[PDB]
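Chemist: Here it is, the structure in full.
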Amino acid sequence: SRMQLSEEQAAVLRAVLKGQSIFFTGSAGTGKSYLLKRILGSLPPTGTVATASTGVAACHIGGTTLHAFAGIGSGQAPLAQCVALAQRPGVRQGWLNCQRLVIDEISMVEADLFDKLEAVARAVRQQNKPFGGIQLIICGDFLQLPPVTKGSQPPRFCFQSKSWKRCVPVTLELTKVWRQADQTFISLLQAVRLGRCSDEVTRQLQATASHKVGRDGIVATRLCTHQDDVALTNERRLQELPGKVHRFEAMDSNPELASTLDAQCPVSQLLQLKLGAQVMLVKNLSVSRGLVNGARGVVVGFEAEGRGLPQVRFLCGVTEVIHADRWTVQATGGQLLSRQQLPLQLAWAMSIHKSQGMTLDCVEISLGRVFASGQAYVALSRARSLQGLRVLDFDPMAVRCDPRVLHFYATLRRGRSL
Ligand SMILES: Nc1ncnc2c1ncn2[C@@H]1O[C@H](COP(=O)(O)OP(=O)(O)O)[C@@H](O)[C@H]1O
Ligand code: ALF
Ligand SMILES: [Mg+2]
């Protein structure tokens, strides 16, 4: 009972199916992610792999991080070390077989990584050809969130790679903001992508202080930039609770690798919950009842048997007793690692890093500061609801755009239709 595809959305699929290594791109909430799900529905599913930048925005479209797939850790070391690792039992085949590769949020891949892959691709598989032959279906938003700075100098976007133009000949554009309803909020947020604050932008978003966004016993609360802010916030907000502490330690195929799980995963070693605690759903469960990836709920009890499993009411409204599930990661080695743990993370505080790839309903964000170019746009363009959104301490030097990029979406603009 699925909805209609845009004439554009459709044309991408038509093009991908033929068998073209295409890339696609457009604003926050224009069905980049979703189109991938319907492409993954249409693609012969043997040797067809799916991936993303963030370990979360994969648990979202049911793949793994480009990292864990490729099996070369950080990609720091040279072309000869990197092909050592790809050659290893497990990874070797992972490669040989992939006929089709899909990557969401390409923004947070940094070109020297892309390049170091392309080479390794041609390497193990032995094709004398672009990316070892493999059909690249990519997407992301460049003006959204850019790659994590390794050292000090500026980190280097993916479109700036030398392989990039050689590996993804074609590029096409998505154009309508399906996410957000209200047409003011469409231009309001189309502005901030391009990096403009004239005073109605600034007035309206300032307006939202007096908004009270927090809904049914449940807040999709603050989007901080820094991760230690996030985890710390909650460590208080949960202490600030009368009930007793229910501990949930995991059960990993390897104990001593837990850290690799930790950072590639979406869950903690030790997750701790009391009554009334707020939480989020990190894997999909039942897309019918609507326990999807990114559910906002509140801990309404535990049972007194089993492992005392949590009970949760959600925003979508339906109530389910949560069991533990199982994640696996191709841990640079050719070992697959397991973890058994609840698919819940404490949903008071969430980094802007995590929130990219996702949609939201019920958000807060402080903007009395300056933020890394893009970092502003992202956290705003999460919310569906302009009414159920609250900005704090707004400041127009928050709104920053990298112009290397703006000129990338000018060079494309200036040889096209409108
Ligand atoms: N063809 C469509 N028409 C209307 N809404 C759509 C369509 N495809 C997806 N959506 C909705 O639009 C929103 C944005 O999708 P998403 O894939 O998260 O975009 P992006 O990856 O650009 O952030 C989702 O809430 C989804 O429900
Ligand atoms: F472009 Al997105 F969530 F993938 F806004
Ligand atoms: Mg997405």
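Numbering starts at 1 and runs along the chain as it is shown here.
Note that Cβ sites are derived from N, Cα and C of the backbone, with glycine treated the same way.
Sequence annotations record features per position, and here Swiss-Prot assigns ATP binding site to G26, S27, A28, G29, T30, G31, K32, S33. Under its mutagenesis annotations, Swiss-Prot gives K32 to A (Swiss-Prot position 234) the following note: Loss of ATPase activity. Lower activity for single-stranded DNA.
Map these features onto the structure and tell me what's around them.
Modeler: For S33 (ATP binding site), the same-chain residues 6+ apart in sequence whose C-beta sits under 8 angstroms from its C-beta are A57, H60, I61, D104, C139, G357.
Of all Cβ atoms in the shown protein chains, 23 besides its own fall within 10 Å of the Cβ of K32 (mutagenesis position).
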Chemist: How many other Cβ atoms sit within 10 Å of the Cβ of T30 (ATP binding site)?
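Modeler: Neighbour count, Cβ to Cβ under the 10 Å cut-off: 22.
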Chemist: With DSSP assignments reduced to helix, strand and coil, which class does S33 (ATP binding site) get?
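Modeler: Helix, per DSSP.
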Chemist: Based on a Cβ-to-ligand 1 distance below 6 Å, what subset of the recorded positions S27, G29, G31, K32 would you report?
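Modeler: Once distances to ligand 1 are taken from each Cβ, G29, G31, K32 fall under 6 Å.
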Chemist: Around the ATP site recorded as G26, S27, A28, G29, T30, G31, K32, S33, what other same-chain residues have a C-beta within 8 angstroms of the site's C-beta center?
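Modeler: What remains near the Cβ centre is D141, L174, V177, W178, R179.
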Chemist: With every protein chain in view, how many other Cβ atoms are within 10 Å of the Cβ of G31 (ATP binding site)?
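Modeler: A 10 Å sphere around the Cβ of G31 (ATP binding site) contains 22 other Cβ atoms.
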